[PDB]
Amino acid sequence: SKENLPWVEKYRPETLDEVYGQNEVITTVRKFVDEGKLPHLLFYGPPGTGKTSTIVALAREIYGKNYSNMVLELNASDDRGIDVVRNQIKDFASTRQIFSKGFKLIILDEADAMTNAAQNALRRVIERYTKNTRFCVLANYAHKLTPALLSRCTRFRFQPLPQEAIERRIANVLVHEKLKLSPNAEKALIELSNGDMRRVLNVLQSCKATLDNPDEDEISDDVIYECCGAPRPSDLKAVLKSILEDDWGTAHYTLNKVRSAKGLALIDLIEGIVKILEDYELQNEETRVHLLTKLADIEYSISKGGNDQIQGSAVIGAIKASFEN
Amino acid sequence: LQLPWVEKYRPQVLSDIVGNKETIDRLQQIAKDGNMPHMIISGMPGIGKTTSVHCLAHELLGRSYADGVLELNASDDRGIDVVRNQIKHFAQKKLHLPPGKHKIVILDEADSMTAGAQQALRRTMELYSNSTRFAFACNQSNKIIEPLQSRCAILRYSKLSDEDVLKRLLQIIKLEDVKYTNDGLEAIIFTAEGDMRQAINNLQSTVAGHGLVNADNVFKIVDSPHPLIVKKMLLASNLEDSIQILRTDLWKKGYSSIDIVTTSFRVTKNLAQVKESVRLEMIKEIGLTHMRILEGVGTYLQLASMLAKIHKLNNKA
Amino acid sequence: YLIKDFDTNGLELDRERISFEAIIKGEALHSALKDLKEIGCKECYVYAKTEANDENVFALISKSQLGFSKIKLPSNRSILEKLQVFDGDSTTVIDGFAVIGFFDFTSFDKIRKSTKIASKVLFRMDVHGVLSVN
Amino acid sequence: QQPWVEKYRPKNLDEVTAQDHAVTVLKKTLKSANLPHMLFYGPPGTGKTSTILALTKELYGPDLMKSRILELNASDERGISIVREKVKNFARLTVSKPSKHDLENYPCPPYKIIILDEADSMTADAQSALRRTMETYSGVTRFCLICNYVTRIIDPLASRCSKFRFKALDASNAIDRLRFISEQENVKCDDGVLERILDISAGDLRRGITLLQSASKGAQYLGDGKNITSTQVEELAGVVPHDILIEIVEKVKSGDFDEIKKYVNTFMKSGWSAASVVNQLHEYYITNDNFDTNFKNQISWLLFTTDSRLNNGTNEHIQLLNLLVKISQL
Amino acid sequence: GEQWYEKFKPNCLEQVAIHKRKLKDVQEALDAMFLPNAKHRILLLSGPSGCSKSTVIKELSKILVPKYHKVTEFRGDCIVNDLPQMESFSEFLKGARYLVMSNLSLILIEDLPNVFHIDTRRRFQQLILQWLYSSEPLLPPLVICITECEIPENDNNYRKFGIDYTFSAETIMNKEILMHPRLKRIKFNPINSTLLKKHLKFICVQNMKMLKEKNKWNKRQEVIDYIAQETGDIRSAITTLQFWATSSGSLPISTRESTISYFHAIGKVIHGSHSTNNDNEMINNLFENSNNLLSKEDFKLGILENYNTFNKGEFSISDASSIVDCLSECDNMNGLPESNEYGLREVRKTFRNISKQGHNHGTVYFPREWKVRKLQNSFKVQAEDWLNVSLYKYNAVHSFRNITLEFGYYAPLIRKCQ
Amino acid sequence: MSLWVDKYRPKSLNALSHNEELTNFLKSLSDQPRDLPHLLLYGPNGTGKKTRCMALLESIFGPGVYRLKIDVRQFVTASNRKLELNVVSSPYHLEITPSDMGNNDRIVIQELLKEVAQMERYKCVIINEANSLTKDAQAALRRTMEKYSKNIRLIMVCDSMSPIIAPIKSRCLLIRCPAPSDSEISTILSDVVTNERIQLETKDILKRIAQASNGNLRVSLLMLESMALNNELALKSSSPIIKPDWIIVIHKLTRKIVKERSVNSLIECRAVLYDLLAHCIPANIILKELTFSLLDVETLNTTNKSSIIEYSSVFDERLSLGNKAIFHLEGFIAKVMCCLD
DNA sequence: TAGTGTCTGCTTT
DNA sequence: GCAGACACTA
Ligand SMILES: Nc1ncnc2c1ncn2[C@@H]1O[C@H](COP(=O)(O)OP(=O)(O)OP(O)(O)=S)[C@@H](O)[C@H]1O
Ligand SMILES: Nc1ncnc2c1ncn2[C@@H]1O[C@H](COP(=O)(O)OP(=O)(O)OP(O)(O)=S)[C@@H](O)[C@H]1O
Ligand SMILES: Nc1ncnc2c1ncn2[C@@H]1O[C@H](COP(=O)(O)OP(=O)(O)OP(O)(O)=S)[C@@H](O)[C@H]1O
Ligand SMILES: Nc1ncnc2c1ncn2[C@@H]1O[C@H](COP(=O)(O)OP(=O)(O)OP(O)(O)=S)[C@@H](O)[C@H]1O
Ligand SMILES: Nc1ncnc2c1ncn2[C@@H]1O[C@H](COP(=O)(O)OP(=O)(O)O)[C@@H](O)[C@H]1O
Ligand SMILES: [Mg+2]
Ligand SMILES: [Mg+2]
Ligand SMILES: [Mg+2]
Ligand SMILES: [Mg+2]
């Protein structure tokens, strides 16, 4: 049950108070269940926010021992066609109570992949059988959902995890396993998180194996940057400075040396450069247009594959030419 | 067992239904007369179509509608053979109906029903239209085949105005005896965008999560709709302002890139101030960014490039 | 397959609030279920009613496209061993009260072949609505 | 016997030469049982398959290969229904029962590993269906995703799976490995043949191993007992000679369309791959210090565009002619 | 109560809404079919809904059957106990076949069996084909009425082949029955404005007591002319008129808004719409009207082939190049709704820019891709035969590309001399 | 028999009249067949890469390489659609016919490579024109040559190998097969005409055939065949070099485009393009030939030629991703007319 | 007699 | 929507 699972599925919340970040959503759902009314909760947000963990913890808190029988879990793993929504969902959301008069909760995880006919049948189900059974819909893309379904479901937005939630979860992880982490590494992990708990847990699991001794040592910026492979901010600043002041020779030499010293990737360098250039003040807007367009084209080409030297020189030339305006 | 406000406060008579005074008056008149032919009801979801049909059937028949009709909705096996057989049996079994009354076949969400079933319904109407009448509740009339609509009087429900939704909200508030604020009600109307069910859900959430209905609480629980944000983004003059709006309104709020592209395409389709050449250029750029997103590249840089190219084609140097 | 075995489970019930109990022969019930299936009857009803004159009433009636079907099970003691209706306490038998159960046809189709080869069939349901068939 | 690519494929975790971080993470995982889902990505031929095979060999062993390991590839049908049912069936099987010999010799983890190679070419619907199977069934099973295209893997899969980037196998990353291979196979290099082979190779060791094998076979067939030179590996690697590249640059410098077109036709009738020509021209133009900044930026942009066009499966002749014409008119 | 279109059904041939030429060339067609020897064995009627495609034949059988009202109309909603729907139509044909003398009951297949499954759709072709070449004495008349209406788009249609795209006679019927010598295809047109206005006049003067009760006698002319001009369906017009008459007033009546045709859409994209002067609202309304046709191949090819007919190929070559370049760029978006919108918008904008030099236009042609595919298949089977005969006496491997490019002309030339 | 393409074909490895560097390289490769890795051949069309593959098979296996062994196999795709492939068989090796459509190409490759593999010496597989795959068959070949690299060898011949994905190019040795110079083609033609003792007064016609076929063996041999049979086996110095209807049609289209630049000219160009495309052909070579014929016009200047080649590259890129070809062809033609006018 | 209203095209393995 | 040919009284 523990010490035998990945860190992602090791610190999964079991109660409502163990979910951080979306404090407003947790408080609203707690008020909803304290009053005794579930208005067909719909959860929307990026992956890693904790929608399914929150809804499973809520269902556990409401039910207790009735989760095995009265709570139904649905996903894309099993078949979800017109016949499935026509028969299984209709049969389940048509039954009475067994031990407690609580509501019936059906978890429609990643329901954005359902067909239009299946969605229409599902929404005709939610409208008809709402007096005893309340469904929950979880999705990441609202464009794949029928707009009639959004009208009948109370939409709740799951914002990306803020800095305080990531810091609290990091502290909870460190206290549990007695691990020390430097504040500089904490800031680096905050920057690299991008509002994702799964990424933080995955990189924290691998950094534990990076150290030769699990205990009696700390985790610094070097360990964090070597584990995942993200470029250092100092390296990005040096590359940008070399591009700005040196035209092609020593600038290309510095870029090649930086890329070959550790094994840096062109993509991660591209997000590093755009992140350190977003705060730049350029009152011409033509430099901004050229930089954005050329960098997007280069990133698309890298995603399609090609020569690393060619793409790196393309980045250098685009940055040099755009700034000439 | 607290029943939600969408189901607890649904209308039971046509008098409580508001939004289209002419259509409700026509329904009341045709119920009083009783000569109700076939009809198709279409409109944007959440305006009160199926509840209007149910209320009309109720206050038109009563006990006869309650006990001796066969109402089929989308949650049934809508195969050709089984639907054919069911409506064929329902066309029979006549009772001692009043001379000015006829059986009603309620058809909810008929947009997803197969074409063979439409042909079977055509045959059923042409064979037993004298005894029973058909009622259609759907979203758009395009999904209904052409020959069906020739035998019926198509009724279109317009979008609910702010006055009718506000009046219904005040009636529900008086029924529930809950404090409210005019700013909060205005925010609820703005967020609903004419959607009655969405307005009811938002008001219920505000009441059950914060108590007093206020603009701040509504804005906290639910943000502004994304079509308005995208429309403001596309109409921005400076590129930096558009980039800041995009970031602080969709990237920091947790909005998927493909949804942003789809919303931008929808806004550009319905935009009117831009010229035809500018509109088609923006559509082309949105499509290029959409295929880039579909092929795998789903980063913020693609959205920034789309905004930059849109601004470049808008300014035209 | 023992990865995500949720354990516990069980559609059991408490005997303290049994609505009524009935004991019938397998052959009598098998004929009723066999006739109930081929005719259709997607929705079925269960009726239980006792009489002071020992004229107990128990039948499996249903509604279908045919109309109304009334499969009236026998009332004599030859193949209906016992049938009494309780008042939610499983000890206070009451006469003249009726118990109506609304059951899906899919659930009835599963016990049709189970009662094909049987000697005695026991029917028991509570006020909560769950039905136990032995 | 066997080609050097498969004959010298690593069988142990410590046989790697450049991917230190992932290998040491797996080595520290060998004494534990908390292995997470892994997403292996990077340039082609960096040894992701070799790494996962070595990790599986250290973990389970040949007895447990046939019971706790499932591999799904592009060699069979990979439809939504087939993949769905197969993954649901295998990701529901109970923990296998190892023999006493396996437990005594190898550390047997209590979980099973599912390997899905070339996951980039998998449809989004299959990944969406496999998301919940990866998430809620991961108690005693794990999923390994190997693909060279990160963007082809959707965002939710990139979050559940730990991202283990594979570094590009540059010169210094594989000099020791090629030296070991040369000593094992008795291959002689004069000064910098191995470094030249890694310079020619696009950050991979498999192409370099194949080139070294071809050079060794040619040297053995020649039989004169001399050592392999850089010219030999350059010729067998399709590298354009420096004199011909100089002639190309000189003809581009002259502003005449007819001679340029005729020489392009004469170059294309030799059947030389345009990617190598583009790379050599690009490196010559950047290396040369006789050009100013604007010309270098413009020619870099044109070379990048031509490389993208060539990588998009277009004609080499037309693309190279257009690139040389654009360069000549700058 | 009672529907107006049911209680006001025609009783003679002078009350049906049909053109004089249509009446004449269906009367001459049906008269010759009743002879023992007939040039056309069966009659096929194809047209839009509510075009008197069945009632005209009904009174025609009323006034031709008693010469030697006997109509055997097929009922698809019949089941026939333990009989499959595929065999039901087979049994109906043989049941109505034995009516050649004495009875002489005309066959009117208005409600054709549904053809959507693979098995039932393929059966529908040879069932009537077996009745054509049957060497049997005498012949009972048989009329098939097919309504030309496009099936609305659905989800998960897999290959998205024909028939399901548009329910028309050409889509379901194959080539053998379409140009069969013993078959006449009499197309039907929507009811004209004059005939609709006359029929609405007749209905209004027949319902004088009801209309004069309310304040509708003065307003009736505008409503009826708007109804007649808005749609070409007599049944829908009667339904709208009945709804308006029942209505007290102050109600905006609605109409089916029937979908436009393929060439109609092509003309709208190239020439333009006079009803909607604004360019943005015309394309947007057309998209929500028929996305099922725009989000379909060969429409962009139709635009490609018919864009030179704007001024008989006498417009700006630069504009033509820009249009073709925009269509080519749209072709790279893998057939997306965004791709269709950009190309059509660019074409409409260009043709509006050059609309001044558009006094004389040309005729549009549906692209000939089927012929190109047919010659491609013929060349493929010819090359397969050539490879088969050239591999039985020696060896020759050159792949398919060299056969088409190099051996497509050199190889026949060498065998010509030998 | 019928043609010089297959009759006087070099049987042994020592009967090659082309350059000896490639022959020595493949002899070095064929010295140890056990250690031979997967092989890939790239070069101009008509160079004779299949001849090198057959010679290598002769060196490794021995006599009996050329066996007809015509076999027909049935393959089933998704849903229900029967497919037929007239794949050629042979002892110790098998050649893949790429005549099947690119979309339903996984099933045939997967089934037939599993059939040749089995579980068990090794059997070699020759796959010509590997550029036609949609990278799915390419991934299938990649996995097959990675997992089962114990008893299967893949020797693929192709031209313009850029669409071939990077992973395959890394795992296969690159063989370069440059087209022969004019001297070698002239020597081969002289050997042929000495073998059949046909009339030949001047050798300038041999050089004209060699230089007019652009270094293609098959094209030069067939051009020699066409004029020899039409001149009673007596070549003449005054006999014009004849060309197929393909080159004549392309040149006529180019002349019409250069002379007449109008929408009517555009629709006649469309008709000509459709008539050409009705013969089951790819449009990339048509676009290349049209571009090369347009650049051969003496009346054009350098700016028009630069614009023509730039838009030819752009429309070739568009055709690379496009499902159709007529759109890009007409776009390129219209851009050419706009530039010329 | 010149306008106004309206049928046929314009379409396939 | 548009080109070609016919009906019908103004
Ligand atoms: N607010 C949170 N607090 C603590 N841990 C969290 C939080 N949100 C997510 N996690 C962790 O992230 C893991 C994966 O997130 P899940 O909740 O399972 O999936 P999700 O975040 O809802 O994203 P999708 O839509 O399912 S892909 C959980 O098992 C938790 O360990
Ligand atoms: N005019 C109205 N007055 C009061 N409540 C209304 C009105 N229109 C809709 N509602 C409410 O809307 C909810 C459901 O309305 P529906 O008729 O189901 O929506 P709809 O317009 O039919 O859209 P679809 O197609 O059914 S999703 C109920 O809670 C009703 O009370
Ligand atoms: N670190 C390494 N040390 C030694 N040899 C290596 C190393 N990495 C790769 N190789 C060699 O590379 C070959 C195995 O690489 P593969 O795993 O087959 O390629 P790959 O990682 O699968 O690339 P893909 O799948 O095409 S993206 C063998 O010849 C190995 O000897
Ligand atoms: N003067 C009239 N002329 C024609 N039809 C009339 C007339 N007056 C009333 N009608 C009615 O209008 C309808 C027209 O019927 P038809 O168009 O012949 O049927 P249909 O063509 O088969 O329709 P579909 O497409 O099959 S549903 C019938 O219900 C007639 O009774
Ligand atoms: N070394 C050679 N000497 C003479 N003729 C050759 C030689 N190599 C190839 N050929 C000629 O090439 C022809 C076959 O070419 P082919 O293999 O079809 O080219 P590709 O492999 O490009 O399709 C044969 O007819 C043969 O005469
Ligand atoms: Mg989830
Ligand atoms: Mg509804
Ligand atoms: Mg691999
Ligand atoms: Mg009719």
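Note that chain E is numbered according to Swiss-Prot, with residues 63-130, 146-495 shown in order.
A Cβ is built for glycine as well, from the same backbone N, Cα and C atoms used for every other residue.
Annotation comment: Swiss-Prot describes E:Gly109, E:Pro110, E:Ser111, E:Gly112, E:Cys113, E:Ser114, E:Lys115, E:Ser116 as ATP binding site. For E:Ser114 (ATP binding site), other Cβ atoms within 10 Å of its Cβ number 23.
Summarising the environment of E:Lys115 (mutagenesis position), the number of other Cβ atoms within 10 Å of its Cβ, over all protein chains shown, is 23. Here the residue is the original one, while Swiss-Prot reports the published mutagenesis E:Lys115 to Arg with the comment No effect on NTP-binding and hydrolysis. Resistant to DNA damage.
Record note (Swiss-Prot) on the mutagenesis of E:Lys115 to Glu: Reduces NTP-binding and hydrolysis. Shows DNA damage sensitivity.
Taking a C-beta cut-off of under 8 Å and a sequence gap of six or more, E:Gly109 (ATP binding site) has these contacts in its own chain: E:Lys115, E:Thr224, E:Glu225, E:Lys264, E:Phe265, E:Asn266. Among the binding-site residues E:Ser111, E:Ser116, the residue whose Cβ has the fewest other Cβ atoms within 10 Å is E:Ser116. Most other Cβ atoms within 10 A: among the binding-site residues E:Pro110, E:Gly112, that distinction falls to E:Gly112.
Listed in sequence order, the recorded positions among E:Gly109, E:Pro110, E:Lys115, E:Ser116 whose CB lies under 6 angstroms from an atom of ligand 4 come out as E:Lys115, E:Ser116. Within 10 Å of the C-beta of E:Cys113 (ATP binding site) we count 26 further C-beta atoms, all protein chains included. Neighbouring residues of the recorded ATP site, listed in sequence order and excluding E:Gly109, E:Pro110, E:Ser111, E:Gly112, E:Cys113, E:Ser114, E:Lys115, E:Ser116, comprise E:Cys222, E:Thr224, E:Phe265, E:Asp310 (Cβ within 8 Å of the Cβ centroid). Contacting chain B by the Cβ rule (under 8 Å between Cβ atoms), the recorded positions E:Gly109, E:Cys113, E:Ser114, E:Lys115, E:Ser116 reduce to an empty set.
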